[PDB]
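To keep things clear, I will list the structure first and then write my remarks on it.
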Amino acid sequence: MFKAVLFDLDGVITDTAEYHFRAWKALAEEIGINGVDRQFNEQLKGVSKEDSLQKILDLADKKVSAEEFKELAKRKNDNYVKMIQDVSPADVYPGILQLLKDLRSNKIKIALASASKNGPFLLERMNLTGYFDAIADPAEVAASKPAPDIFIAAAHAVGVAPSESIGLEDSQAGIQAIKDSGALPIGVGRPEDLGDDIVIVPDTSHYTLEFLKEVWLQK
Ligand SMILES: O=P(O)(O)OC[C@H]1O[C@@H](O)[C@H](O)[C@@H](O)[C@@H]1O
Ligand code: ALF
Ligand SMILES: [Mg+2]
């Protein structure tokens with residue numbers, strides 16, 4: 001039986017992938033780049049703040065100064081941080097709170113494997129901090145998603161091997177990170193976005209302990 005679950009945050013625990021998208025799209029447009037639509041945004045999910053900005057600049061073969069790059073990343077973060085101030089426990093996605101309770105009651109470790117530097121603040125807004133045994137610090141890993149490092153760090157932080165863990169993700173980059181960590185991925189979203197080669201559920205209500213057990217036994 002698996003011994004840990006490694007959670008992505010944005011688009012898994014709550015609908016903040018939507019807010020990252022809106023904030024990045026707004027930034028892109030301010031700089032005259034119009035290609036950040038929902039389809040392109042699938043390439044941005046899971047990616048660090050700096051890598052996100054770079055992917056956007058690349059879309060338009062645009063170069064900015066180092067000073068401008070720093071200011072643009074700050075402007076997007078400042079906007080995003082404003083957007084999330086009113087997040088509350090009411091915004092926890094369906095199933096997630098119950099899953100945390102059920103994991104905790106079955107002595108399964110719970111770790112956050114988020115790229116977001118806003119992760120701790122969001123878990124506090126949602127009254128979830130006390131369910132997490134560890135939060136992997138995304139500033140500490142030498143490499144970000146789709147590198148596996150953040151998932152490996154999350155597993156190690158709760159004393160479990162990645163191979164004894166499930167990872168939950170909504171992104172292409174994050175699914176790849178889980179695969180390369182040795183943990184078992186279960187995605188949430190559309191197979192058209194996340195692939196047909198892993199288990200994908202259509203919405204978070206499917207993330208029950210019963211189902212995670214259902215998947216572990218088979219794969
Ligand atoms: O800018 P932050 O809060 O550090 O977030 C980093 C990344 O965190 C990931 O969880 C999101 O999927 C990305 O969209 C985001 O860019
Ligand atoms: F959506 Al995340 F780390 F929270 F990629
Ligand atoms: Mg996500």
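The backbone N, Cα and C atoms fix where each Cβ goes, and this holds for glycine too.
In this view, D8 (active site, nucleophile) is surrounded by 31 other Cβ atoms within 10 Å of its Cβ, with every protein chain counted. The annotation active site, nucleophile is assigned in Swiss-Prot to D8 on the grounds of a curator's inference.
Marked as active site, proton donor/acceptor by Swiss-Prot on the basis of a curator's inference: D10. Within the same chain, the residues at least 6 positions away from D10 (active site, proton donor/acceptor) whose Cβ sits under 8 Å from its Cβ are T16, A17, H20, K45, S114, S116, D170, listed in sequence order.
The Mg(2+) binding site annotation in Swiss-Prot covers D8, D10, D170 and is backed by experimental evidence.
There are 24 other Cβ atoms within 10 Å of the Cβ belonging to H20 (mutagenesis position). Mapped onto three states, the DSSP output places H20 (mutagenesis position) in helix. Here the residue is the original one, while Swiss-Prot reports the published mutagenesis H20 to A with the comment Impairs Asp-8 phosphorylation by beta-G1,6bisP and phosphoryl transfer from the phospho-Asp8 to the substrate beta-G1P.
Listed in Swiss-Prot as a mutagenesis experiment, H20 to Q is described as follows: 8-fold reduction in the conversion of beta-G1P to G6P in the presence of beta-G1,6bisP.
For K45 to A, Swiss-Prot lists a mutagenesis experiment annotated as follows: 20'000-fold decrease in catalytic efficiency. The Cβ neighbour count for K45 (mutagenesis position), using a 10 Å radius over every protein chain in view, is 25.
Annotation of the mutagenesis experiment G46 to V in Swiss-Prot: 10'000-fold decrease in catalytic efficiency. The Cβ of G46 (mutagenesis position) lies under 8 Å from the Cβ of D8, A115, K145, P146, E169, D170, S171, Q172, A173, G174, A177, each of which sits 6+ residues away along the same chain.
The annotation that Swiss-Prot gives for the mutagenesis experiment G46 to P reads: 100'000-fold decrease in catalytic efficiency.
Around the Cβ of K76 (mutagenesis position), 21 further Cβ atoms fall within 10 Å across all displayed protein chains. Among the sequence features in Swiss-Prot, the mutagenesis site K76 to A is noted as follows: 100-fold reduction in the conversion of beta-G1P to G6P in the presence of beta-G1,6bisP.
Among the mutagenesis experiments that Swiss-Prot reports, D170 to A is described with the note: Impaired, but active with an increase in the affinity for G1P.
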Measuring Cβ to any atom of ligand 2 with a strict under-6 Å cutoff, which of the recorded positions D8, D10, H20, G46 qualify?
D8, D10, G46
Once the chains shown are all counted, how many other Cβ atoms turn up within 10 Å of the Cβ of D170 (mutagenesis position)?
24
Going by DSSP, is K76 (mutagenesis position) sitting in a helix, a strand, or coil?
helix
List, in sequence order, the residues of the same chain other than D8, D10, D170 whose Cβ lies within 8 Å of the centroid of the Cβ atoms of the recorded Mg(2+) site.
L9, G11, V12, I13, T16, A17, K45, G46, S114, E169, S171, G174
